[PDB]
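Encoded as structure tokens, the structure appears first; notes follow it.
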Protein chains: 2
Amino acid sequence: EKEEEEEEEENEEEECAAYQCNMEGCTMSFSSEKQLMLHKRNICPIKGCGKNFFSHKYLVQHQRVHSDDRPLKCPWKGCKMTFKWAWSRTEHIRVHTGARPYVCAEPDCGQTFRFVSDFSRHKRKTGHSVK
Amino acid sequence: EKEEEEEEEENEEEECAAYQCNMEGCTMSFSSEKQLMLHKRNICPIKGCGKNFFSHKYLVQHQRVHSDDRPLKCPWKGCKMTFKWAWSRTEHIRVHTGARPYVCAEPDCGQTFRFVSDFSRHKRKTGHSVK
DNA sequence: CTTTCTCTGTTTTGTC
DNA sequence: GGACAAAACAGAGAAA
DNA sequence: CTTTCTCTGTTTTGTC
DNA sequence: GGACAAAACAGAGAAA
Ligand SMILES: [Zn+2]
Ligand SMILES: [Zn+2]
Ligand SMILES: [Zn+2]
Ligand SMILES: [Zn+2]
Ligand SMILES: [Zn+2]
Ligand SMILES: [Zn+2]
Ligand SMILES: [Zn+2]
Ligand SMILES: [Zn+2]
């Protein structure tokens, strides 16, 4: 009874693998009943992933980590950098412009930061600009 | 009512965050009720991960991807390579030895392979040594 | 340990 | 209040 | 598209 | 048959 697939039928009810999803405008189809069952409950079925997600709409957006293509480009002349995610692009451009948009509001401290993660870390460590 | 933490008490029942796990010999403690609740049901609570797992015992072994340390070493003289996982080390050593342990059993084909993933792919594409 | 920078799951903001 | 999509955050974490 | 090689969640194997 | 840990697999996927 144990085999590679669920194409040969068991004594159950109307089987032939599975395909399409719905979930209010989900236009994507897994190639298995187990895969679409996971997709339906906000889990990435791709082998090796298996991540839970809060939003079903993001589960579709998540799939780009599994694709090898990088649509977003850096617009600076000699710069070949590419991205899958908009935020990476936004912060990367600062490397060219030199900008340091984040400014600690705590009055003693006057530190500026280029990237938000450095800014979040400064506040988490010092307690500046917090509460 | 919405805040950073669950240290200030609500009107519920015996609260003060959470800590230790059990699950038959799980000697690891999350620093939150939400984190340990996820751990208990085979989900990695670390932020950005959120992967489901089949075995609870592996959930502990999984945590090494989040640590930056690489205990396993390559024993060849000038080779600085290091690993977190035993299988990576085993297959990597073949680069030095030259070995090609995988041999297609299909009679016409006589192809050898160094790494198991190349061997699995050959069989999946050709249907050699399958069924 | 540091600094610099990218990745990505969730939260916040902006427009209707 | 509600969509819903765009942007931003807040970590994780790779590289030097 | 290719080849070469590493990562890691699950399965298989080996020892008791 | 059952532990349980060690090894191996089977993809994914990064690099050239
Ligand atoms: Zn869907
Ligand atoms: Zn995924
Ligand atoms: Zn650039
Ligand atoms: Zn400050
Ligand atoms: Zn546990
Ligand atoms: Zn994890
Ligand atoms: Zn080596
Ligand atoms: Zn073959």
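We're sticking with Swiss-Prot numbering for chain B, so the shown stretch reads 1225-1355, in order.
Method on record in the header is X-ray crystallography, 2.7 Å.
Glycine is no exception: its Cβ is also placed from the backbone N, Cα and C atoms.
Annotated features in Swiss-Prot:
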BINDING   B:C1245, B:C1250, B:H1263, B:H1280  Zn(2+) 1 binding site
BINDING   B:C1268, B:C1273, B:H1286, B:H1290  Zn(2+) 2 binding site
BINDING   B:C1298, B:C1303, B:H1316, B:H1320  Zn(2+) 3 binding site
BINDING   B:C1328, B:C1333, B:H1346, B:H1352  Zn(2+) 4 binding site
MUTAGEN   B:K1281 to A  Reduced binding affinity to DNA
MUTAGEN   B:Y1282 to A  Reduced binding affinity to DNA
MUTAGEN   B:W1309 to A  Impaired binding affinity to DNA
MUTAGEN   B:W1311 to A  Reduced binding affinity to DNA
Have a look at the binding-site residues B:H1290, B:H1320, B:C1333 and say which one has the shortest Cα distance to B:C1250 (Zn(2+) 1 binding site). B:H1290
Across all chains shown, how many C-beta atoms besides its own are within 10 angstroms of the C-beta of B:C1298 (Zn(2+) 3 binding site)? 17
Applying the rule Cβ within 8 Å of the centroid of the Cβ atoms of B:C1268, B:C1273, B:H1286, B:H1290, what extra residues of the same chain belong around the Zn(2+) 2 site? B:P1269, B:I1270, B:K1275, B:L1283, B:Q1287, B:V1289
Using only C-alpha positions, which one of B:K1281, B:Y1282, B:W1309, B:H1346 is spatially nearest B:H1320 (Zn(2+) 3 binding site)? These are the recorded positions in the record. B:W1309
Find, for the listed recorded positions B:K1281, B:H1286, B:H1352, the residue with the lowest Cβ contact count at a 10 Å cut-off, counting only other Cβ atoms. B:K1281
Compare the Cα of B:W1311 (mutagenesis position) against each of the binding-site residues B:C1245, B:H1263, B:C1268, B:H1280, B:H1290 and report the nearest. B:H1290
What binding-site residues from B:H1263, B:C1298, B:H1316, B:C1328 have a chain A Cβ less than 8 Å from their own Cβ? none
Identify which of the binding-site residues B:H1263, B:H1280 has its Cβ surrounded by the largest number of other Cβ atoms within 10 Å, counting every protein chain shown. B:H1263
DSSP on B:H1263 (Zn(2+) 1 binding site), three-state: which is it? helix
Among B:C1245, B:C1250, B:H1286, B:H1290, B:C1298, B:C1303, the binding-site residues in the record, which have a C-beta under 6 A from ligand 7? B:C1298, B:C1303
Hey, what's the Cβ neighbour count for B:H1316 (Zn(2+) 3 binding site) at 10 Å? 17
Across all protein chains shown, the binding-site residues B:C1250, B:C1268, B:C1273, B:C1303, B:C1333 give the max Cβ-within-10 Å count at B:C1268
Enumerate the residues of the same chain, B:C1298, B:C1303, B:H1316, B:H1320 excluded, that satisfy the criterion Cβ within 8 A of the mean position of the Cβ atoms of the recorded Zn(2+) 3 site; list them in sequence order. B:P1299, B:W1300, B:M1305, B:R1313, B:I1317, B:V1319
